[PDB]
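This report concerns only the one structure given below.
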Amino acid sequence: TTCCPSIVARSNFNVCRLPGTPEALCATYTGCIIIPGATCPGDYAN
């Protein structure tokens, strides 16, 4: 489950994808989260 608590974070997170960066790296800096489970609510799945 790849989640993020804000559109602002989500945006630059996906922007970090385009240079060929692993979400793992981007999430950890951006603020987004990559969790094995945990069905994120509508404020973390944004």
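Each Cβ is built from the backbone N, Cα and C atoms, and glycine gets one as well.
In the three-state DSSP scheme, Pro22 (variant position) falls into the coil class. Record note (Swiss-Prot), natural variant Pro22 to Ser: In isoform SI. The unchanged residue is displayed.
Listed in sequence order, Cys16 are the same-chain residues at least 6 apart in sequence whose CB falls under 8 Å from the CB of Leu25 (variant position). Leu25 to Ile appears in Swiss-Prot as a natural variant; the accompanying note says: In isoform SI.
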Task = Note down the number of other Cβ atoms within 10 Å of the Cβ of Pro22 (variant position), including every protein chain shown.
result = 11
